[PDB]
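In what follows, a single structure is set out as structure tokens and then discussed.
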Amino acid sequence: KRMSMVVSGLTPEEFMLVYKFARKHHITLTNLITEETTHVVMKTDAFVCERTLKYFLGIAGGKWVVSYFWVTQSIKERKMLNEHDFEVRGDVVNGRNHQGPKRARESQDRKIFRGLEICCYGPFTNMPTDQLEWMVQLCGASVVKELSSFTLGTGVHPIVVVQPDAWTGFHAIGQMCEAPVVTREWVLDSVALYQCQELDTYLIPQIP
Amino acid sequence: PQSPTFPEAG
């Protein structure tokens, strides 16, 4: 029942008129991305963006992920253009091709990490552990906190996600619990496409 | 400074 938007991938300069725009038309504009937020406006080209945290969390949430062009061209006219003509279509995972954003809000009855359990293990760079955990949770996944917190129950698939990028051994994991060990980029890639890429190329070689 | 981005796939 509420319109609430958040911005991603702009300069302070460009953010200004998203603010001026917000107040003009009575739209709530928030600092950080929440669960009420229904709109993610972000910078494109005429409509491709860079992958931001808010980007992944927008697609994950099934939100409207609309370009910044929506604001520039609705001021250039006079009225509020309807975002539907302005939703993003890619980044550099997907070209302007595999429009994930659309795919997500349309396929909510059918989440991607549906029958899976995910441990976000170890250090991560510019995406806090819990923030990622939430991105996963939105896409049907169940989050686990230790490696020894995986379910006996047979219907479930254990998957350990690590960002190796931020360490200094992590081919280790496999020994401790027996579940596939994948780079973070598998989560990231899966949301951006909203498709759930198979584990093959994201699998981390392990030491027996 | 600004918002973090995320580069290439796997």
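Chain B is numbered as in Swiss-Prot; shown residues: 1261-1270, in order.
Method of determination (from the header): X-ray crystallography, 3.2 Å.
Placement of Cβ uses the backbone N, Cα and C atoms for every residue, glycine included.
Annotated features in Swiss-Prot:
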MUTAGEN   B:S1263 to A  Abolishes interaction with BRCA1
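Over all protein chains present, the Cβ of B:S1263 (mutagenesis position) has 15 other Cβ atoms lying within 10 Å. Under the three-state DSSP scheme, B:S1263 (mutagenesis position) falls in the coil class.
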